[PDB]
Each structure stands twice: as structure tokens, then as C-alpha cells.
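Asker: Submitted below is the structure of interest, expressed as C-alpha cells.
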Amino acid sequence: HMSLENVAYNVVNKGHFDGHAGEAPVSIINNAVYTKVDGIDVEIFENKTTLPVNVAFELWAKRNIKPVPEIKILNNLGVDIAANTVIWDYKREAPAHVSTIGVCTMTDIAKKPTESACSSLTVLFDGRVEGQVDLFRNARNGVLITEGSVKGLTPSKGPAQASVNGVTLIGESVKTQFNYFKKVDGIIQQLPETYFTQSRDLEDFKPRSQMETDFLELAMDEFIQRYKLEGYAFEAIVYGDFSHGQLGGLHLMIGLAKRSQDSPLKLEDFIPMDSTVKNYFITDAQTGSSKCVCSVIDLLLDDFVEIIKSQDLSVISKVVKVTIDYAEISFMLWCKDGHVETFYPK
Amino acid sequence: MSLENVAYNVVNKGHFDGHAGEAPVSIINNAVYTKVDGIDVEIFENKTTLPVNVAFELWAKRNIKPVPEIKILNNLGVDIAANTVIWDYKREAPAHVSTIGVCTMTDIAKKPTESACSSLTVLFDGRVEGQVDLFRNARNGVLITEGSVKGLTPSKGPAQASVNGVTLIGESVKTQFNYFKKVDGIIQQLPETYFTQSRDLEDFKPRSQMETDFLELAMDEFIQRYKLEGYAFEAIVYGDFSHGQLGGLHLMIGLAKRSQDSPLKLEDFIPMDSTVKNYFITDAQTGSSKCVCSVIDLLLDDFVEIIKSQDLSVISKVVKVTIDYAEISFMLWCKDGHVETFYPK
Amino acid sequence: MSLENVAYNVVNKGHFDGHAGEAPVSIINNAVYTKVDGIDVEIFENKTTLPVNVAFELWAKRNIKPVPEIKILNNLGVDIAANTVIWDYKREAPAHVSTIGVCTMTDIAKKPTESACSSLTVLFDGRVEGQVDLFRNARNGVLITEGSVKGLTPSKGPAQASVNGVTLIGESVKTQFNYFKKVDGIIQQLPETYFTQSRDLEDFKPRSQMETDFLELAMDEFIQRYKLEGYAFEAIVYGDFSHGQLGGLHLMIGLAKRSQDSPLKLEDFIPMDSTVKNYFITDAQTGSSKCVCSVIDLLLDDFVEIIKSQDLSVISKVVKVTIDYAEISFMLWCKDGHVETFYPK
Amino acid sequence: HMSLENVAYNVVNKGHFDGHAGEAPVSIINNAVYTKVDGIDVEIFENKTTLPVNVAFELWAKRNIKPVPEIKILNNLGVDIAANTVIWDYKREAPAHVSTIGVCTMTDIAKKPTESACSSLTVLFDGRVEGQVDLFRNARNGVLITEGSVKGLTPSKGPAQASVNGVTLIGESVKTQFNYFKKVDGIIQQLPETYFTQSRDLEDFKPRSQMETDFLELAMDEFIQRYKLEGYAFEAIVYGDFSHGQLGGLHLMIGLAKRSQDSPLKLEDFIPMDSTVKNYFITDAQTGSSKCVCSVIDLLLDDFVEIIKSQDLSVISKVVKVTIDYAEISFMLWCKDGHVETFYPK
Amino acid sequence: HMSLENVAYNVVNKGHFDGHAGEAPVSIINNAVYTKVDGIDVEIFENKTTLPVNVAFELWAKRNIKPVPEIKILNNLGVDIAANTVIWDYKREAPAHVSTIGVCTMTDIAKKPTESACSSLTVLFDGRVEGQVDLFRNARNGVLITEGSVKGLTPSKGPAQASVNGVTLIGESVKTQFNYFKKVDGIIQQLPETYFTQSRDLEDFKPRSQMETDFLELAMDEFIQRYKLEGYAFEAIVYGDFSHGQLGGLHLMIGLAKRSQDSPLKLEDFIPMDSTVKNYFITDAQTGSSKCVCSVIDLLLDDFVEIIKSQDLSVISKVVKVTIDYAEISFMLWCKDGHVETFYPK
């Protein structure tokens, strides 16, 4: 049934593991996989994981190719493992999770998600596959994602985007927005009210609201004026300060895309794992201004305006907690009289 | 003649020149380094299955003249090359397992006249002394030439060739070769062929009025302008993104039309060059995707000619089109005298 | 003093900073991995020839301030840097073999004063506490500062420096440095220099009216406007793509002009940065190619000045030009009072 | 049917490849094959070859485990490829041949030794397997080994030793001495009359004739006397001279075994490959005497006597041909006025 | 001229590097060198060093095949680099020195030892090679070794043993006892008078004097009395106490050799390179006694008795400098009322 040659067969004739019978000849060398075609080798996989080459290969081939949650959502929810699939982290070119359930005999800690060894683990269940709802229903720890309503349970509307083959997108011919359900120590949990990150890169950044379009096109103070934002210090928080040797402002992703129109930015991703709050070691080409550990987060400007506009400016320093991507993010908020002085992560 | 010699040539003449000389060389991490100003600068990353030092040799001796695209040699049964290395720039490896009089570690022979060559189809380049003649004396081979060969009928090959991993139509250098094949001592007579345009999606440009009309105009305008109704272009060429699994996108230009507006991810799951390519495509705008999309880059005009010259009486048949010197099988489905679907087998 | 301490600094502060703490590490595949929520995430890929753990320490101990481009340091004969690492992002490796007070595994000393350093041209930085005084007390060394130095004549350096692998003319930060040198105890009078412009072919931009005009205007309309006939710009700068052999393109801007019409393939066969670069260039448009093209960036104005201030009576000479603090030898050919050709070495 | 996991299943259960269906879980790492046993990895193969680790594993497991000719004897007959089996070189820890016939998808040049790609190669045929003798007749280039007689064909008695699982021995419970038959370009060959290397190791050298028993026990001049050999230079050819900075003679293996009885010798086997004539960088521990490249060959002492005794002694130096292990071995024989001064391989 | 393919050619034909013209086909893979002999690859080198595989190869082949000083003697004398040769450390299968002179372009710091680069380094010179005696005279720092006597310089008789191709021995057919001369900063040095370590293995230990034979033969106090040694507690210093879980005594190699006649001793050479004083994690297989870091030093007993008997045993605990192998080794001497309590280094 299950073999390296069989996995390779699927990879070359079907583009991923499908479960078709067959064998393809394989060379393992240089932490990579090659197959013979017309007497010559053509590389079909490159191991970027800390797993043995043939194991990582089996898991990669067994990718979940349907729309799946972005790993940051899964991380923020406490997901430790997935039930009978592999959630592939495309930007680390690695599996999202340590172990496995019913996928690969080398990494499996169970063949079925409700075995004793999964008892203590928060297991991802997919409602789209037959009978995983009822598996979740009597599982100690887990997360359930569904497309439709679930009888007896209150849903938390997840984010609009999902990951489809490493492409993170809003579905149109396919459903990307899931309902989330969580279970901890045997009991149903109510997920918090959250904002959701927008999940845009700096290269392909597109605006997603009238306010965002206005943010890119208009000058600093003519924008601050239009949306009545004076006293919320967009210049020190959102915009970015490039006048000094040390870098300032530039906390939001959209504020970065603004400079990107004039000047290129280098972002060293020193810890290259996807998270709600990304820290970059940023260098500005135009000025020379640089900052290691510059925290950056992609919220809709509207969401951000709504965050900061609902804030009591009557004290020196508050600890402000905002729930984003299912995680509780801590901000320091410094206010003077009725002016916001600064706003930033901990 | 040696590692340190190959290195010297590489750093001082950009490749192997047959120059005498030697540079100190450091082998580590499946790579070649040479010392300049007392520090190591990498000059070769080995991405082959051959031992590091051997790959370096064969890479350096990579033929730097216009040579045929590797897919053409493959379709033609070319098993080996005479006294040169045809380097595969898409895999970063030699096109062939063994060599002839190139490197001791891979040579099966020193000359294509030797016995161990007799059963192999050797590529002969008429641009070098006596190789035209060697071809006449070989049992199995493919000859490429720029001009006429006396007493032999030529097959006009594709306009493109590869110069240093860049595939182009030569203006200042000749890229369109003549082709001759021999099997078991008999001159075989090569088929009438179409040639694939070998274009990338990321730099795709139209090469006729029809292709230009295809990229600019709405689906219906184009279909009507070229009276193509019933030939199922909406289901074969254009690409349907309305469902979970995506349809169409059988030609390269159909993909290029999408890319204009929104991007496609193309997983090249078996990454070697071929007439027909299969990509695991995801459509970014939509979420529609398909494992194994066969994509062939044919001039739209050539495809139009192909499909229009077909009998739509039968419910479905096998259609053989000679493309890039290979014989490709298509499945042609029909209902009531119009094309339903059309795809490689 | 721990792989884990270096690691902690990298994940938490972006690089080595001096903060106490320890992050868990896995070493595999010539790379450093760290654990975040039970899964391994790669924080370093070793592309150097040094042990993976050593290279990691040195990479983390990068100099993050604006520092000179390594070509300048090489041209100056700098063997080592005082209490810092000059990272080479082009090769992703340290610019120098060993270190001073940086890493215990490669240190040849803790301070740039002691015996081992005596015979090595040490790089000193005037921006760090009393390193100017360490320069005064050294046999061999090069000093960079921002302002004036007591009793020392400055050499005005290039406008650009490198900040975190990005070459720049700093607006919020000083990139132009003052250069001082010392050979076997004696302060040197550094020669007058042209400086190389450091532009890439991808993002090339003009920096003078003359350069703008060169990119915009037709060949002889530029030469006529700039009183340049008989200076052989047609042969030297512009680029000839009409033969199998490729001619011209001795300046970066020449390649920039062609790239406006069609792309060029550049094999950087020896991939270290330097005043004069040599590329294996293929012209996509025509098929023209040349394996060893000596090239790189001088202001077109700088080059015009150089070629014009030359006596053009002798049939051929060797000409010395001090670029990037280094004497570059050129061959200058002349027939009947007009320039024929002009090229490096 | 075939796979990496299948091969491991065979190896862990049956000790080598058997054709048993089934799969064992595997980690390829560090050019080595690991299998999971009770939670922990146990290394079951270590790639010492230039082939991909997984291809080498497959080839190894498919060892011919019955008595097979030693590799040197096969190389002297110019055997390029074995027919539907794998001869394992235990001194190299590598397959004896480059390619394969009907053994492995990665290395096969053909499936049957009856195909076109085989005509020009000398193929090892084994009478111990059905239809192979018959196959030999038709195939143009080949060497056939048998246990008994072949109707209509002249046998050639091969050496008494053969290899069983990398243990070279003379069979008592199993037959090891084969008749050899060779064939070139269509025509059935006539094999030269041969001596055979006795192929004994240094640490456990055992005498195989009364002459050898006496050689070891009796002193130098006592042996030469008892066996009538004065003027055949046994003192400077066989026994070995350790009086000079450079070691002399020791042409015969038993010569080293003799000197070993007293004090030890370091042997840098600088080319670790089986062959009729072995070359060593010997260093004598007792004296300091040493020599780069000493041609050391293990002949039955009786055989060497016969070789030198049938030798003419007229000229001052002749080049002599001696057929050992089916290979014509050249020797330089120096005669002076009546005595062999020295006699060594070219 | 010089190349990898040339070095290879030398190894497969001359046993080491000789300077012969020719080339051999080579494969570099898995930190090893292979050569093609009749269609197949035979490994001829395996890299155990921290240098690029090809570089370690250039150096290993250019081994000193002559009798050479043992590494400890050089390490104790401060030799940093040999002139125009590699001193191979066979224990580490690595070279003994960081750099090289006129040996290999990739590791040379000078083509001749007279260059500026060499002047701050103690350069090993061999009196057996043309003019290196003269080069020593004009050198700032260095160590000379000669067979015979040198004009106008006071010699120092070295150890009777030297290393011949890794094999440490007393030369009988070739000289291993060297004369030692040393310069520091232009000035000649009169070297300290010294005992030499006997450099013997436990695996094949032999006695070297009547006193040592009596040690290995006679029981404890019978021997102690016989040599008027009573009052020094060899019980705690030499013989080794095994009655405790923590291993007692056993500070001499011959002492180790005694216990080795009755029961095996496991030795972990956890810092495996050769030196005058060697530390081991020792485990006695009979009792179960164990001790990490027991300084084992192989002095001849006649030497050790001389060291201890020429000692004033008044002060309770003392520091003693003994010169062994041209190095000054510090010792701690303990004494209770005129008799010896304990004696070890540090």
C-alpha cells in the first residue's frame, strides 16, 4: 500500500498524493527527491524541514489542497495537530504541526483523532470531511472548522481569507470563510470577539476600503483632516518617521505600502514564521533610516481607526487589549490631555 | 584535464576555454569555491545527482553556441551528444547521462565512431569540422546544420534555439537549424510539424494579429471575429474559473490572458522541459484550481488550424498532431457537429 | 558565549545586541533552527565555508551602521576589522577571514593593538569610543570617520555606503566617510579618485543631465550634442549587437540603454563585488554574446572627463586611472588622432 | 510492487530481500537507512557507495547470498554485469557492477539478459538458476558458471574458494568450485590454464600444504635447505628484508604471515579493492623499515616454487607472463650468473 | 602543474604524493574521494578534518612518510608549522598544524620559510633535507631535528621512539632518535633536561626494565620492599585502588597494564589527541569502579622512582615541576609526617 515510490508516483502523474496505485523510481540525495524520466533525473522535492527527507516528502505530497485556515489563526487558537490531513506551511516549506494523525506511519501519534494520545492535544477537525463534526463533539480538546451551521453550537465567523495551495485569497468559486468552534478540557468554549488581520504582502498590496484608497492617494494632513483624526497621532503611529537615523511610526502594514510608492523598503524577516504581529528589521532605501524589531500588523485602516477612536484619552498610560486573529494583543497607550501621544505593542 | 584547471578557465574566461592554468579550489556543501583576495567566493552550486566536481566540469564545458531546446532533442530520441555538453538550464544539469570525449568521468567513448556509441542516437553539429561526415558514417544520429547538406533532404526546425540558457530567435547569429535523423543506418524522413513557441507566462507576448486580438478582446468578440463558434474555445482555450475545479487553459496564451488581470500559481510538479507541460494551477482571484493542467504553447493560429481541420461527425476520436517533432495524441469530443472538449491523452 | 545566547538575540532583537537570554536551537543541514511553539523555524542558512555555528555567530554580529562597500575596503588592502564584522550580503559571508574581539572561534586577538594585528591593515571606525586613538597607535590600518581628525588630512570617500546590505546615499544618516590610511607606521596620502556609482542594471537611474540625455537620445544625436566624435563611444560605451561576437558595453549605463529595449543575461561567474566587474553577457534580442565583458559604473561625465584628458598621438598605451582608491590599467588605442578602443587590463 | 519500505520490511524480518510483501517504516538520513522499532530509530543500512542511499539499500538487500565467485576472478574475466542478480563487493561495501539486469528500476539497463542493451556486455550466467545455461548459449558475450558438466562444452575448473555473505571459504556443506565458460563476440572461448590466488587474510593465515606448514615453523636457511631452493632468492623475494630504510621482497602473502609471527606490520591498503595482485604501503613495526607500494600476492607456496622452478635463468632480465586468476600477470625476473636475484610483479 | 587529479594519480600509483606527472579520474562526494578503476568507484580517502575534502586530500597525500617526531614532542616544544611538509596526526586522521609552507596553495602562508609571514612562528626544520639546517640558522623561531651532529650548536638527545607512518617505534633500520635544537627570537636555547614518555598502548603493553618486569610479576608489598619503596604509598599513587565505587590511584600507564592482566579496563579518551599527560574516563570492568579525569602518564618506572625518591617530603602539600617531553609539568605532592600521602598533576 504505502511507500516512497507510491508517493512519488502520485506526485508525478497527479501533482500531489491522491491514493492511486503505482510506483515511480526515486533517487534520494542532497536532502532532495529525484525521479528518472528518459534516463535522467529531475528533482521533484527539496527538504527544507528538520524531518528526514523521505518523511517530509510524504507529508508535503499529502498537503491539504482544499481551502485551509492560515496558520496564524490555527496557532492563535492553540491547534497542536490536525485530524487526518497535513496543513502545509508554504512560507516555511514545512508542516505546520509536529506530529500527525492517520497520515504517515513515521509521524502519526494515532491512526484516529479520538485515540488516547490525542486526548491532551487541541486537534483541528474539518467539518467538510465525513463525520468530523461528531468526532469533535466528544473530543477533549480541539477546533472545528465548518462551511455551514452546526446543530446545537454557536459559531464564530472566522476570517474571509483562507489558504488555497499557499495562495491566501478570498474565495469566489470556493468557500474560504469558516465557522469556528473550540473545545477545551471537554467543555465547549466561546471564542472571543476579534478583529481579523488582512494578510497582504508589501509587493501586491491593494487597498480594501474607501478610507484605505484615501490613505494612499492623499497627503498626510489632508487625510488626517478628512476622517477627523487629529489628536490620534497617525504621524507617530501609522505613517512612519524617516527623518531620523532610527526609524519611527510605521506600525501598520498599510503605512508601509505608502512609502513603498516613493521608496523601496528592506524587511528582514528575522523570525520567518507567520504570525498576527510580525516583527521586521526594516531599512529605508531613501533615507538610511533603520529599525531592528519594528512590529507591523495588517489591519484594515477602518478597523484601526475604530480601535483608536474607541479609546479613553483621559489618563497618562493604559494597557489596552485588542483581540485580533483570535489572539489577545497588548498595547501601551499614552495620552496627554485629549491628544494621543503614542500607541504600540508590548 | 583537472579541477584546478577547469576552475582557472571558469574564473578567467567565464567557462572552459581549453586554456592552461590553475586556481586554488575549495570543495564544500556540494559547491565549488575559489580564493580571491584571501576569501572564498562560490563559483558553482551543484544541483545535479553527479558528484560535485564532475558536475562542475560538465557545466563549464557547456556548449555556448545556439543549441536546440532540450525538448526537441528528447522528442527526437537524442540519447547523447558528440564532443560537447548540452546543458539543461531549467534543471541546472546535463541533458544527457554520458558524454563523448568531454570528461573522463562520464565519457563512454572518446569519438562517436567507437562501438559503445553504435546503438545510441548521437547529436551531430554540422557547425564543426567533419561532424557532418561522421553523421553519414554513424548508424544512429541527429544532425543539425545551418545550410544545405548535399544529397540529403532537410527538415526545417524551429526558429528558436538556446544561447546560454536564453531561448531566442537569432538575429545576429543563426538559431534555425536543419534536421536529419538516422535509424539503424537508414536515413529516416522527419514529419511535418508544428513548433511550440516556448514562451514564459511572466513575459508572454503575442506573435500574430490573432494572438494580439485574443489578449485584448472580450471572449465573444474574439470568437465571433474569427468565426469560431462551435469549436468550444470557451471550454478549451479560455479557462473557466466559475467552479471549484478549473476548466480550459489548455494553451499557454489562455493562461497569459488571465495573468494580465490577476495571477495564477503554477506548480511545476515535474520540472523538466517538454512539448506538453502539466501544471498544478491555482487561480488567485477566484480559488478555482486543478491538479494536472496540460498546457502546450501553440501559436493560436496553429491551434485554430488544428481544430478547424477536424471532422466533428464522430462523438469522439483520437487525433494525432505532430508537435515539436513528437507525435501527440488528443481526444476530440463532439455533439451535433460541434466540438465539446479537446485535450491531450 | 552561547549558540543559544546568539540565537536569543537574533529572534528577540533582530541580531546580536548583548542582551542576556537563551533560545533553544537545532543544528541541521548547515542551518540554524529555533523552536517556536514546538515547531522548527529556520533563522540562519549557512552559505559560507565556515562551520554553521561559527558563521551564525558572525552573521548575528553584523555591523548594522552604515559601512563602506567592500570593494572600497578591498581596494584599500583592508585585511580585518576592529571589534565588528563587515557582512558581505552579495556572498552572504564575512568580508574578512578573521576577527578581533568579536567571536572566540575566529578571534586572532581581543584588541586591534596586540601582536597578531601589527602586520594587518585593520579597519577602524571613528564613530566608536576612542577607535580613532587605536588607529594612531597602529602600524597598518584604515580609518573612517564622519568629521575632522586632529592632525590628519582627510580623504573624501564615496557618497554611498552600505546599510544592512542596501547601498545608499544617506539622508537621515551619514554615508560619506573620511578616509585615512597607515602603512608600516607611516600615514599615507591617499590618491585622488573617481568612485564607482554602484548601480544595478534592474533599477538603473541617471544622476546627471548627461546620463539622462544618453538614455533618451539616439546614438549620434548624443555624440553630436556632446562634441564626442573621434572618441569612439560607438565602439566603447554603446554596445554593438550585430555580430555573433558582442562588442562595447564597458560602462554600466551602456547596458542600461539596451535594457530599455530588450533584456540582457548577465552571468556573474565570479560573484564578488569590485570596481571592475566581468560578466558573461547574452543579448536576448539578437543572440550576440561575449563571455568576458569588463564593465561597471562610472558617471558618464566622469568617463567623458577621463577619455578627453588623454593624449591621442601614440598608437597604443597603458593608461592608469585611480578608481575606488585603486589604480586600474587600461589599454588605449589610437589611429590618426582619433580614439579606436579603450578597455581594462 | 517494489518499494523502499518493502525492502526494509524484508531486511528487518527476513535478514535480506526475499520477495515477501509488506512495508516497514523508514527514515533516510545521513546517507543511512533507519527503521522504527519500539518508538526509537535503529540504523539498518549505511551507504558506503556512490549511488543514492535508497538505490544502494535496494541493491544491497538483493545480495546474491549463495556462494558466488570472488570479484577479482570476475574482473579478470571482464564481467561487466550480472544476469538477474546482484554481486555485492564486501571489501568496498558496494555493488560489484555499475548497472543491473532485472533487479532494480533505478539501475537496470534491461529486464532480461536477452535484450539489445546487453549484447555488447559480458554477462554472468549461473547454472544454479533455471534456464540460464540455455540463455548463455544464445547471448553473444558472457561468462557462465556451473556446478556440474555442460553437454557439448569444455569446462574450466575455477578456484576452490567462493564468497558466502562476504565470507570467502572452501565449501563443505555447499558447493563453491565452479566450472567457467566464456564467450566473446559470438564464439565460445578457450580459457587459459591458471593458478589461483588462495585469498587468505593476514591476521588468520592458515597453511594449506605441508610446504607452507614447514615455511612458517622452520628458520629461513633451514627451509631453503630442506626444500632445495638456494639460488632462487627466497631470502630477498619471499621472506622479506627489513635491514634497510626500504623494505625488500615480501612478494608472497605467507612471507608477511611469517614475519607477523614475530612482530607486526602496518598495511595501508591505499586502494581498498579486491584484486589478484594487491599493493600495500607496508611498514614494519619492529625495525622501522617501510615501503610505499609492495606488490603482495597470495599464492600457494607450492605454486610459487613451481612458477620460479620452471623459469629459465639465462638472460640478465626478462619479462615473464604468468596466468593467475585467469589474468596474465607480468613479472620482472632478474638472473645474474646462476641465481634469481629478484622476481617481482610489473 | 598541481591538481586534485594529479594528487589522486600519485595515491593510486605511488601510495602517497610523490610529484609524478599523470591524472586519475575522481569523484568527490560525502566528504570523501573516489577513483574510477574499470568502470567502478573505489574510495581512496575519507575526510576526518575540518578542511574542505579536496584540501585534506592534498595534505594527507603530502604526508611525511619518513620517521617524524611524535606530535606531543612538537606540541610541547611549541612547533606551529612545519617547513615544506605536512606532519600528519594519525590519531586524529587530521594534520598537526593549522597552516603549511610550500605544500599546498590553499593552505600555504609562504612558499619558503624565510618569508615575513613565518617569522612569528616556531617552524619545524628537518636536518635530513637539503639546506634546512642552514635555514634554521637564519630563522627567528624554529625547532631543528637532525640525525647526526650540527656545526657550532649544542644538541639535545630526543626520545628513542618516533612515528613512522603512524606506527610509533624504535628505529633499527632507520633512525628515530633525533637531536633537538630550538631558537626563540633569534637566540639559541639550551633545552631543559628531560624524561620521555614511553608512548605505549594498553592493548599491547610490554615492560622495558627489570624494575618494570618485577612490577608486573611480583605482588604489591613484595615489590615495594624489594625496591626500598616502602613509605611512598604506590597504593594511592601508582597501583590503583579498585575497592571503591570511585576509582582510586592508577596514575601511571604501567599501573594500568597490571590490572589489565586480570580484568579489562574501559578507557574513554574524551579529548582524543596525543599528549604527555592523558586524561581518561576509566571504568574497571571487574569491580565496577569508575573515575572521570584520571591523569594517565606513561613514564618508565625507573624514571618515576627517581622523580619521587629525589623529593623532600617535609611540607604537607607541595607543587613540583618535572620536565617531561621538553614540557614543564606541575605536580601536587602530599605528605603526612615524613611519608607520602598523594602525588598527582595540576
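FYI, residue positions are counted from 1 along the chain as it appears here.
Per deposition record, X-ray crystallography, 2.8 Å.
Using the three backbone atoms N, Cα and C, a Cβ is placed for every residue, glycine included.
When I checked Swiss-Prot for this same protein, it listed these features:
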type	residues	note
DOMAIN	E:3-63	domain 'Nsp15 N-terminal oligomerization'
VARIANT	E:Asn47 to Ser (Swiss-Prot position 6474)	In strain: Isolate Shanghai QXC1
DOMAIN	E:64-189	domain 'AV-Nsp11N/CoV-Nsp15M'
ACT_SITE	E:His251	active site
VARIANT	E:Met273 to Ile (Swiss-Prot position 6700)	In strain: Isolate BJ03
ACT_SITE	E:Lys291	active site
VARIANT	E:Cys294 to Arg (Swiss-Prot position 6721)	In strain: Isolate Shanghai QXC1
VARIANT	E:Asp302 to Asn (Swiss-Prot position 6729)	In strain: Isolate GD01
Asker: Taking E:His251 (active site) as the reference, which of E:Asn47, E:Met273, E:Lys291, E:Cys294 (the recorded positions) have a CA within 10 A of its CA?
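Answerer: Passing the 10 Å Cα cut: E:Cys294.
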Asker: Ten-angstrom check, please: count other Cβ atoms within 10 Å of the Cβ of E:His251 (active site), all chains counted.
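Answerer: By my count, 24.
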Asker: Helix, strand or coil by DSSP: which one applies to E:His251 (active site)?
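Answerer: Reduced to three states, the DSSP call for E:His251 (active site) is coil.
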Asker: With DSSP as the yardstick, break the domain 'Nsp15 N-terminal oligomerization' (E:3-63) down into helix, strand and coil residue counts.
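Answerer: So the domain 'Nsp15 N-terminal oligomerization' (E:3-63) is made up of 20 helix, 18 strand, 23 coil.
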Asker: Would you identify the secondary structure of E:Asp302 (variant position) according to DSSP, in three states?
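Answerer: Going by the DSSP assignment, E:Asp302 (variant position) falls within a helical segment, counted as helix.
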Asker: Please state whether DSSP places E:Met273 (variant position) in a helix, a strand or coil.
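Answerer: Looking at the DSSP assignment, E:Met273 (variant position) belongs to neither helix nor strand, so coil.
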Asker: At the Cα level, what's the spacing in Å between E:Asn47 (variant position) and E:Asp302 (variant position), rounded?
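Answerer: A Cα-Cα distance of 41 Å.
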Asker: Which residues does E:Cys294 (variant position) neighbour through Cβ under 8 Å, counting only same-chain ones at least six apart?
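Answerer: Once residues fewer than 6 apart are set aside, E:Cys294 (variant position) is near E:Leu247, E:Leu250, E:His251, E:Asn279, E:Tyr280, E:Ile282.
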Asker: Do you know offhand how many angstrom separate E:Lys291 (active site) and E:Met273 (variant position) by C-alpha?
Answerer: 20
Asker: What are the DSSP helix/strand/coil residue counts across the domain 'AV-Nsp11N/CoV-Nsp15M' (E:64-189)?
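Answerer: Here the numbers are 16 helix, 40 strand, 70 coil.
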Asker: Give me the Cα-Cα distance between E:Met273 (variant position) and E:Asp302 (variant position), rounded to a whole Å.
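Answerer: The Cα atom of E:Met273 (variant position) is 27 Å away from the Cα atom of E:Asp302 (variant position).
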Asker: For E:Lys291 (active site), just count the other CB atoms lying within 10 A of its CB, please.
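Answerer: Other Cβ atoms within 10 Å of E:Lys291 (active site): 18.
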Asker: Let me check the 10 A CB neighbour count of E:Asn47 (variant position). How many other CB atoms are there?
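Answerer: Counting Cβ neighbours of E:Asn47 (variant position) within 10 Å gives 21.
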Asker: In sequence order, what residues of the same chain, 6+ apart, have a Cβ less than 8 Å from the Cβ of E:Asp302 (variant position)?
Answerer: E:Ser209, E:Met211, E:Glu212
